[PDB]
Amino acid sequence: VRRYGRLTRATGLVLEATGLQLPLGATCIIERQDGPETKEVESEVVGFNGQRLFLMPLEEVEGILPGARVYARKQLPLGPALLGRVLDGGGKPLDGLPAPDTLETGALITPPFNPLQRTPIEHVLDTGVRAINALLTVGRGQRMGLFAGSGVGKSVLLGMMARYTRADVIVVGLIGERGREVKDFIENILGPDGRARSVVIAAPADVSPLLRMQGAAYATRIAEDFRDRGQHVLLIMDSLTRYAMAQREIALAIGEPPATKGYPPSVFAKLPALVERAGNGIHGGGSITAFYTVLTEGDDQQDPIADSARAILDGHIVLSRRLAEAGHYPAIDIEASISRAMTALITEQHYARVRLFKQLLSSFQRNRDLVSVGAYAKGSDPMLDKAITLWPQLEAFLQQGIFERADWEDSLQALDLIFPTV
């Protein structure tokens, strides 16, 4: 037995149901009769505003009859059974295998650690990426952003980290990415070794904005669960840009007006609340380190999503167009990226070499527009002499092949040889 309600109006995307009341954000089911049988169509309460129950379908609604019945009916699969699997925001398998054999589930919500109980970032996370490990050290429990436009190697970089980072588990949220790129990322970027050590939640661009939202919430809840079992997790969220776009579509459909770049206020309450769930746990246990991607429109630090992102993350790695078109991969712009936790994580012997790397790096690039003429009479500005001389070595220190693993030790060992006397 249940407490029904019924679908009164269906004049647009948002439906209206009467004789039922559920809290904002809740899975309401609308019945449609396929001849004699009965099938269920999922919807989500997007507003119980004193007027009626507003429903937004996660599915196709063709079939539903006027005054169709509606009722409530959330839990989701959680645990080791998720490893090597590819599910959607709801947990439905997307890889062909049968739903994970649970025996343990959980609400996608669940309260967060007080920003007090979290253990402070004190350990380095081996990203397996030399440039990051050496010049932008990432701590365990750090929240990083990856800023890149299309076509610069963002996906391939996420693939290197998903394959080499020294974590217990990797959970990848592919929110709003195009279907063929999702498929390509799972099959060609991650491979069989990357898949086996991770959990991939896919909610592609062509899917319901609600499913994309829920998809981001689900990958995060899974990382939280692994964290609660004492596991050190690497959370890859691709992309905050799409998570925000999803929220914009949902907010505009329910009347919320835009506040900034056409984005409603609620979008800026959703970003912080999402990344906030990542970060160290009460240590003795596990942690969550994460990378949140942000799409750059030909380089723009005016874009609100990007601006907002830079403000709540513990640093960020910028991928450069010019380094990409020039064959420089990973296309990491070291001058434009930073890691807040680095100096606290690395010895001064190491950090000294880092500052020096940045120095010789800058002096050679701006000056790279004046020496390709003959105007540079080498012998002056020793900084530049020790710049181009070591250049070929540093460009090759930065550059890393897709299947080359740059260990932490390997990275330092490599930096200690290009720079000083250990």
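By Swiss-Prot numbering, chain A shows 25-97, 108-456, in order.
Including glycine, each Cβ sits where the backbone N, Cα and C put it.
All protein chains included, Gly187 (ATP binding site) registers 20 other Cβ atoms within 10 Å of its own Cβ. Annotated ATP binding site per Swiss-Prot: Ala182, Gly183, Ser184, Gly185, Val186, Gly187, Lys188, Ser189, in sequence order.
Listed in Swiss-Prot is the mutagenesis experiment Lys188 to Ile, annotated as follows: Loss of flagellum. The DSSP secondary structure for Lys188 (mutagenesis position) is helix. Residue density at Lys188 (mutagenesis position): 24 other Cβ atoms are found within 10 A of its Cβ, drawing on all protein chains shown.
Under its mutagenesis annotations, Swiss-Prot gives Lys188 to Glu the following note: Loss of flagellum.
Here the residue is the original one, while Swiss-Prot reports the published mutagenesis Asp272 to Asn with the comment Loss of flagellum. Under the three-state DSSP scheme, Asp272 (mutagenesis position) falls in the coil class. Cβ-based neighbour count (10 Å, all protein chains) for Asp272 (mutagenesis position) stands at 27.
Neighbours of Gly185 (ATP binding site), defined as other CB atoms within 10 A of its CB across all chains, total 12. A gap of 13 Å separates the Cα atoms of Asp272 (mutagenesis position) and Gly183 (ATP binding site).
One way to see the shell of the ATP site is to take the Cβ centroid of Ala182, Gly183, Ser184, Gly185, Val186, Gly187, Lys188, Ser189; the remaining same-chain residues with a Cβ within 8 Å of it are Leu353, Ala358, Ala365. According to its DSSP assignment, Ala182 (ATP binding site) is in a strand.
The binding-site residues considered are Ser184, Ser189; of these, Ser184 has the fewest other C-beta atoms within 10 angstroms of its C-beta.
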